[PDB]
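Engineer: For reference, the structure I am asking about is given below.
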Amino acid sequence: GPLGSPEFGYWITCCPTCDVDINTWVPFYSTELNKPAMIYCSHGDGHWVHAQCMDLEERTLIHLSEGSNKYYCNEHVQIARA
Amino acid sequence: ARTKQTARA
Ligand SMILES: [Zn+2]
Ligand SMILES: [Zn+2]
C-alpha cells in the first residue's frame, strides 16, 4: 500500500518474541525504509512474520525472496519437518 | 518464498 493507510498487516505482533514496534521501528535490512521486511510462512492457511524477528541475516532474507520454496517460521518449521 | 520490502536498495 502507498502513503498513509492500512499498514496494520505490517505492525502486528508476528510472534511471541516479536521485537518490531510501530512506535520505535527503524530500518535494518538494506531493503527497508519505512516498513519492516516480512516473510510468508506456509503453516496452515499461512501468516506473515517479520524477517528481523526470525533472527534472519540479510543474505538469508534475500535468498528467501529470490527462491520459490515454501518458508516455515521458527514457530512452525519443526512441525513442518516432522 | 513470498516476502515484503525486499527490493534491492
Ligand atoms: Zn515481529
Ligand atoms: Zn509460521
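Residue numbers in this text run from 1 along the chain shown.
According to its header, the structure was obtained by X-ray crystallography, 2.0 Å.
The backbone N, Cα and C atoms fix where each Cβ goes, and this holds for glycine too.
Per Swiss-Prot, the features are:
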BINDING   A:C14, A:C18, A:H50, A:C53  Zn(2+) 1 binding site
BINDING   A:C41, A:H47, A:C73, A:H76  Zn(2+) 2 binding site
MUTAGEN   A:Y10 to A (Swiss-Prot position 415)  Abolishes binding to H3K4me3 without affecting phosphoinositide-binding
MUTAGEN   A:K35 to A (Swiss-Prot position 440)  Binds PtdIns(4,5)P2 at wild-type level
MUTAGEN   A:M38 to A (Swiss-Prot position 443)  Abolishes binding to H3K4me3 without affecting phosphoinositide-binding
MUTAGEN   A:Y40 to A or D (Swiss-Prot position 445)  Still binds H3K4me3 and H3R2me2 but with reduced affinity
MUTAGEN   A:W48 to R (Swiss-Prot position 453)  Abolishes binding to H3K4me3 without affecting phosphoinositide-binding. Impairs enzymatic activity of the RAG complex
MUTAGEN   A:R59 to A (Swiss-Prot position 464)  Leads to a strong reduction in PtdIns(4,5)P2-binding
MUTAGEN   A:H63 to A (Swiss-Prot position 468)  Leads to a strong reduction in PtdIns(4,5)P2-binding
Engineer: Return only the integer: C-alpha distance in Å from A:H76 (Zn(2+) 2 binding site) to A:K35 (mutagenesis position).
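Structural biologist: About 24 Å separate the Cα atoms of these two residues.
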Engineer: Can you give me the Cα-Cα distance between A:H47 (Zn(2+) 2 binding site) and A:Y40 (mutagenesis position) in Å, rounded to a whole number?
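Structural biologist: About 6 Å separate the Cα atoms of these two residues.
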Engineer: I'd like to verify something. Among the recorded positions A:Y10, A:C18, A:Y40, A:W48, A:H50, A:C53, which ones have a C-beta closer than 6 angstroms to some atom of ligand 2?
Structural biologist: none
Engineer: If you measure from the C-alpha of A:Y10 (mutagenesis position), which of the binding-site residues A:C18, A:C41, A:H50, A:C53 fall inside 10 Å?
Structural biologist: A:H50
Engineer: Name the residue among the recorded positions A:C14, A:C18, A:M38, A:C73 whose Cβ has the smallest number of other Cβ atoms within 10 Å.
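Structural biologist: Among the recorded positions A:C14, A:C18, A:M38, A:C73, the lowest count of other Cβ atoms within 10 Å belongs to A:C18.
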Engineer: By CA-CA distance, flag whichever of A:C14, A:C18, A:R59 among the recorded positions is nearest to A:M38 (mutagenesis position).
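Structural biologist: For A:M38 (mutagenesis position), the closest Cα among A:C14, A:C18, A:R59 is found at A:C14.
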Engineer: Near the Cβ of A:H76 (Zn(2+) 2 binding site), how many other Cβ atoms are there if near means within 10 Å?
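Structural biologist: Its Cβ has 18 other Cβ atoms within 10 Å.
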Engineer: Find, for the listed recorded positions A:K35, A:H47, A:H63, the residue with the lowest Cβ contact count at a 10 Å cut-off, counting only other Cβ atoms.
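Structural biologist: So among A:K35, A:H47, A:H63, the recorded positions given, the one with the fewest Cβ atoms within 10 Å is A:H63.
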